[PDB]
Amino acid sequence: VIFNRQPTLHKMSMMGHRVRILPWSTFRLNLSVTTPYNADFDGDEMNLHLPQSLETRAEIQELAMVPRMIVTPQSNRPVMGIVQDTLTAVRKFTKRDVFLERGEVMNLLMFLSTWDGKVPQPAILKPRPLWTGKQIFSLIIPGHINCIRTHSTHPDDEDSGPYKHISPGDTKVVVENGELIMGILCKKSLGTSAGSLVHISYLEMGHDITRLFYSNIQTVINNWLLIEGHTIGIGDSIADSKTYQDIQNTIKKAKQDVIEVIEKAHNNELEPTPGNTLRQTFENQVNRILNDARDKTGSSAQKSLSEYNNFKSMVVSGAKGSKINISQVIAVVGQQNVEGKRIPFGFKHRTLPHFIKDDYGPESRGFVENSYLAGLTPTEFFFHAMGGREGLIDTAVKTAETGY
Amino acid sequence: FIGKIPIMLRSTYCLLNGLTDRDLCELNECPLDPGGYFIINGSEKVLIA
Amino acid sequence: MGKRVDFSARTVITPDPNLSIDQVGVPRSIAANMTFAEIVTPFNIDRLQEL
Amino acid sequence: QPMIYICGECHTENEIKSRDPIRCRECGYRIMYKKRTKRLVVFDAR
Amino acid sequence: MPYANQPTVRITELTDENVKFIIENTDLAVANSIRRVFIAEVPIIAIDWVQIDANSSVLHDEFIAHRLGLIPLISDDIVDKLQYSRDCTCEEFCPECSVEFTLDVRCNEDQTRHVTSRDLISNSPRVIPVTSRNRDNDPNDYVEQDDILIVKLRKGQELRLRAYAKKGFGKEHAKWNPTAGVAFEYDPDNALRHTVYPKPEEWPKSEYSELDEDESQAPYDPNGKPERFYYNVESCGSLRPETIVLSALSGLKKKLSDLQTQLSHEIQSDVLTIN
Amino acid sequence: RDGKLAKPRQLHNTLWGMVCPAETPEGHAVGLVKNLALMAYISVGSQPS
Amino acid sequence: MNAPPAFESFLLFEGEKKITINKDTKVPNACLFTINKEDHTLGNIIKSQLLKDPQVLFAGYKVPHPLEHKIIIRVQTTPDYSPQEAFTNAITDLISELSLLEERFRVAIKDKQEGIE
Amino acid sequence: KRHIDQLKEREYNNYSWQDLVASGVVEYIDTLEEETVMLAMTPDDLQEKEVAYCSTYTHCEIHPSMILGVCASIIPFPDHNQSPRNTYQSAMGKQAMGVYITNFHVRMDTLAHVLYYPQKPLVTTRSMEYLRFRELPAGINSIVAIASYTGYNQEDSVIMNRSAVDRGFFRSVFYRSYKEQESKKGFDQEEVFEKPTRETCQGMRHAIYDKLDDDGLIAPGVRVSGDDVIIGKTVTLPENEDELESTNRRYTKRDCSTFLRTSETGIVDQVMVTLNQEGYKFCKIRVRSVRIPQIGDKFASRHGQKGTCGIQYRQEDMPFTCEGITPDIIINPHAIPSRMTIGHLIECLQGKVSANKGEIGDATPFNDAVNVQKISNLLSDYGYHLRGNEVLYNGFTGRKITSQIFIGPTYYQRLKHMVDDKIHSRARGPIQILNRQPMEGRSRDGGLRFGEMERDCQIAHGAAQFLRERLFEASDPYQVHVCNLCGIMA
Amino acid sequence: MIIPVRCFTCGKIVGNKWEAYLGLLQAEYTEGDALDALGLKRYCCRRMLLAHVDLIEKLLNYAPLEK
Amino acid sequence: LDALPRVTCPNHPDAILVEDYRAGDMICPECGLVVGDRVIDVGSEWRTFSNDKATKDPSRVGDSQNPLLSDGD
RNA sequence: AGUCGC
Ligand SMILES: [Mg+2]
Ligand SMILES: [Mg+2]
Ligand SMILES: [Zn+2]
Ligand SMILES: [Zn+2]
Ligand SMILES: [Zn+2]
Ligand SMILES: [Zn+2]
Ligand SMILES: [Zn+2]
């Protein structure tokens, strides 16, 4: 049948599927096609059409069927790659420290599909049998699919460290003859990125075996996940006394420096930058200070995260959310702004009646000091809602215009 | 007699305005119902500011 | 250019990892209500006769 | 014979099983809730 | 066979309410599956058919049926004498496969009446009543033992119904849970490192971790395996805790022996042609 | 209604303790349908005399 | 509505049989057992009893789909010993361990306790 | 504070908020005037001040969390949430079901959903007291784990403890009221409530008229379903105008009786007969139906996390802890970080401490309580991991899960929108006569629109036969004769 | 509404502890201690009894328990 | 074919003709039958307002004006 | 119409 959704933004939004009958009352979908439909399961409806002849059934099977909608011509990279929870579980699984006993390997082997039936020799024979994570993954990778590079997560170094002779810093993802040689897999390898592993399966071995490869990978990794687990709790949102003092102290340095710029402006000691007015210069300068403050403190928070942390594992895998979210949760929410600029003087020369007239200082006009964990003060709270509204309105307005 | 005007529920012109918790439970009306809205042909019709 | 169609269905969707990528699980009520028109051959005649 | 109709408040049987007006006798109300069937209906506890 | 363990048992502590014990020299899967049996596979008696004659209460009919469906039944008397509805030859229900209850109450007094399981009565002999003082003017009295509260009533309301309880087990509906709670724990010093503590000092030691009695916290042992499983089966009272465990072991034996017989039937009846 | 981006949709500064900051629909009518604050009250009107 | 009757979770269907055995052709000497209307309670235990056996090369089970009561067991043994016999023996062995566990438990309850019944 | 002692005294005295206004200690301020006041946030700040900021204040806030509107006050720690997250909750909270007024058993509302066992939230905001929300709760305190467990719960769905839904978790009763009038209506045509018969009426859909009582309408307690005709109305119509023995049968009157097309199962709750404002014999009949939480029903925590129930597992397979307190919902950990709804997490930890202490918890947004570290500290005194996690065992193979899962109470809502109402399929239905194309809504059992945009997509597919099938042969196919000599159809 | 028989989460019977509970609050207000005396150790059983609202007492006051 | 305001069962003279409204077909009780030109009742059919607006009625291509009082509206 | 769903 062909199954689809509205709005049908592009050809990948409507594709052929085989029915598989189950109990209860909803359409079940293989989690990995969630992205080309852009669905969730937060409550989304989908519609199914059943063709009515052999000519149209042939035309769908041959043209529109999902293993054939994989690499999109929209931008010659895959439309779908490993998503969500499985993707974090694949990161966690390929790390070099993962080891499995004869029982766990046999259980995972049992869930695979094309498994030849020959248990590979464990990477550690003595003192006890142990299989490594990468190794079990190599049973999933088709006939001889072979990538390179695609290490490019936060890890390793921003290009010069690895040339310092290659000391197995473990990030680089090397595969050969369809066998994973080293390095953690992630959004950069498995994602819908042009250079990805899923791209090489399709391009190399043909569409069908790639289709079974998506099925095969998601299933094996999810079972391992079942013994491993994954979570998030306030434990992920907490750093230490030293990070937190340094965060406050760094905000204290930034705020005092703004007061210095205000004093320079009131003293009329300041001069305009070329091509701009004095307010624009003052505003350009305070904005440069509050962003730079924000990024320095965010980079501090990134530095403090322990490696065990669940929160850091979702961003680094490339499952959900970004580095900036960790900043806001741990260190500081940062500047609020409407139409680009800082919160306008909606009152006579003020933002809220709680402030004094003419208070360009960072708090009365926008910038929130606290983190989502510490909570926002009342004013901080309301200014945040102004910044959140821009995001709600823009979604509705943009949706209509692109539609047209 | 010139006409019939709708009464807003539980205002001083409703029958409900003076009664305690006991009379309202007796009359079959929930004491916790906020009132303030018209009843028109069996429909609750609320005006919008 | 766009009209209502027959042989069509709609429900809420939920995830199923045990599912192949090009399969879709479908409720019994929709499977029994929806129909496909098969044509009878001299060999599958016996199976259709069963149905 | 739907000759029941529990009343608005007096709860006495209306007794009407015909075309006459549904005014409960003795009791002024004319809202008449309808009495249960003698029919047996089972509920599994599940 | 020359590799089967010796699975030993030890009872720590026992009450009429719970039974707490330790199993040693066994596999985790055994320890595990036995746990899944205490929940799902111990059969029991609970209301399954409710027929309502009258309901004038301030509550809808299915709601009364539901709450009643959860009322615990003293199956201390062997449920084994009493069959399943499907295997029993009779049409519908019967005295040999079912237990009959009647509830008939009305509030005539100018005082709010409470309807409680003591008002529900066994037509069946007193070997399967509700859990309310049918066996205990317990010198350890709690001036209540009202068992449960089906509904509340004011003057002029009535409730008349009949109900037929059946044997069934936890795999089919939660009313047939024999368990109130079922604790399970093993390797409480995390020696095997089956879970990994980040900052291992923040965790509190369990009631069995008192081995090192030392704050040294979780010594490692790489050659280890799982041993010594700790249990705490707690009964809702619908069945004696000791009896729940013993019936569970038997049900699992009956279930396994049946799979073996079915498998035997695979080569005995219609001989296998695997070779 | 239906095709017009505007600033009377965005929460305005003066809505502090007057109209709930975050209680307006998520559809096309976003921000146009607002919801009164908890402490907010509304003047009933009186003669200036 | 589309929800099965809950008893259909464990009662065998009149046109079905409890276990089914099919050979695997990918490798020599191996088998695939289908257990219908069973769950992890059974599937997981039989896996562990087989892995205890040193003649067994491979043993594993998988429940093909959660909504669907059925498990499959793959077992592979040495050419010198049929895989079917290991399975039958593994159950009997398991039956024996549970029987000894039941006797020791009743006896342990029989130990100087009171209110045992 | 002496004014406060009179306010305590109000419990037996005439002193009131109006007296408080009469002391002149509070004032009313409109938005135009609020521009010119210098307004302190809280007594604390107005006190410490010396050279801290200014000293010219003229008003002060009676409490800053008052800036929230009615629905936003239900949501606890709203300030630890990302701002639009709060807006989605204000919509959904308004969307949940529960008990909506107490006298609801005698109200004939067109459509209602009532929950079985609503609970007041363990974590609360002080404003919620003024909403009588303690009297009419909207949901239930779940034990929740944020884990991935079986991957069924990815992308905003949830794993649920099926035994918990069985022991009666989130069950609801649903009511629909069907209403019908006996209009005298026409000139000579006339309506009657009565049981129709295939001997003497026109209409007679194959649906069963046998459940109708001799009065013309069904009776309470009888089980009804998808094709049952609940009220028997008839319309005597032809009078006899077709001169002369247009008798045969079924000629006296047409059928138009009212029947189930929305409540495809249930019981008759009530049948109520009266006469309406026009003076016609009038009827309302109510059907109660019970919805069990099932795969497809939609739920949400109070911090705008909606998600569908993706599967349900037995209480055997849920993961379990120590005592074996298995979680009722597992919400997927990938949901939190990108939405930043950190407040949901504080609520578990606040919730765990309140339930465990036995005291209901405060979560009113703006206070000096520094509430994250101090809640964590209480929890450690009780004996859990000081920051909430627990060691949960794998429910299947009984093994221990390698890491810890975050678990504790949270108020959850079962929302109005439930799978059993939306599901739909068509396989040749009724046809509308302006277009001879299929119906539009389910109210007329219609098909779905293969829109301008879906069409465009098939072109890009180059599946032309299927495009031709759907925009033609599957909905509205017609044969016309045209003249060859001139292109006109006539 | 009324108290749900048997706590949702784990299964322990609980309706039986409601009437005893209201008597405790009239006595010892220590809600923790009152819950403790009833034997509801584990907190899911405790939230069960702790969070419930006994709506039936309001419902009983409508005149017609007859309809 | 003028002779059937509703009789049209080719094999045997009709007894009654039942309306399977949801499937949109006209069925003949004692054989199979499908004599269709389906119209559940054109008054139900105009109700093609739903998700579209309704109580100003853009779909109102037809006022009623209560003719059964007058001689003809 | 409006409410509302994504
Ligand atoms: Mg998405
Ligand atoms: Mg979505
Ligand atoms: Zn009367
Ligand atoms: Zn019998
Ligand atoms: Zn012509
Ligand atoms: Zn509990
Ligand atoms: Zn015929």
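All chain J residue numbers match Swiss-Prot; in order, they span 7-79.
Quick check of the header: electron microscopy, 6.3 Å.
Even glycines carry a Cβ here, placed using N, Cα and C.
Listed in Swiss-Prot:
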| type | residues | note |
| --- | --- | --- |
| BINDING | J:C15, J:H18, J:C34, J:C37 | Zn(2+) binding site |
| MUTAGEN | J:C37 to S | Does not inhibit interaction with TBP. Inhibits the recruitment of RNA polymerase II into the initiation complex |
| MUTAGEN | J:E51 to R, A or D | Defects in transcription start site selection. Supports a level of transcription equivalent to wild-type |
| MUTAGEN | J:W52 to A | Partial loss of HIV-1 Vpr binding |
| MUTAGEN | J:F55 to A | Partial loss of HIV-1 Vpr binding |
| MUTAGEN | J:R66 to A, E or K | Defects in transcription start site selection. Supports a level of transcription equivalent to wild-type |
**Message:** A 10 Å Cβ contact count, applied to the recorded positions J:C34, J:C37, J:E51, J:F55: which residue has the minimum?
**Reply:** J:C37
**Prompt:** Within 10 Å of J:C34 (Zn(2+) binding site), Cα to Cα, which of the mutagenesis positions J:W52, J:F55, J:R66 are there?
**Reply:** none
**Item:** Rounded Cα-Cα span from J:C37 (mutagenesis position) to J:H18 (Zn(2+) binding site), Å
**Value:** 9
**Request:** Determine, to the nearest whole angstrom, how far the Cα atom of J:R66 (mutagenesis position) is from the Cα atom of J:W52 (mutagenesis position).
**Result:** 9
**Near-H candidates in J:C15, J:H18, J:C34, J:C37, J:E51, the recorded positions, by Cβ under 8 Å** = J:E51
**Request:** Using the recorded Zn(2+) site (J:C15, J:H18, J:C34, J:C37) as reference, state which further residues of the same chain have their Cβ within 8 Å of the centre of those residues' Cβ atoms, listed in sequence order.
**Result:** J:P16, J:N17, J:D20, J:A21, J:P35, J:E36, J:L39
**Asked** Going by C-alpha distance, which of the mutagenesis positions J:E51, J:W52, J:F55 is nearest to J:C15 (Zn(2+) binding site)?
**Response** J:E51
**Message:** Using the alpha carbons only, what distance in Å do you get between J:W52 (mutagenesis position) and J:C37 (mutagenesis position) once rounded?
**Reply:** 33
**Prompt:** Helix, strand or coil at J:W52 (mutagenesis position), per DSSP?
**Reply:** coil
**Message:** Whole-number answer please: how many Å between the C-alpha atoms of J:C37 (mutagenesis position) and J:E51 (mutagenesis position)?
**Reply:** 29
**Message:** I'd like the number of other C-beta atoms within 10 A of the C-beta of J:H18 (Zn(2+) binding site), please.
**Reply:** 9
**Fill in**
Hits among J:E51, J:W52, J:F55, J:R66, i.e. mutagenesis positions with CB under 6 Å from ligand 7, come out as none
**Prompt:** What count of other C-beta atoms do you get within 10 angstroms of the C-beta of J:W52 (mutagenesis position), across all chains shown?
**Reply:** 15
**Request:** Mind telling me which of the recorded positions J:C15, J:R66 has the densest Cβ neighbourhood, counting other Cβ atoms within 10 Å?
**Result:** J:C15
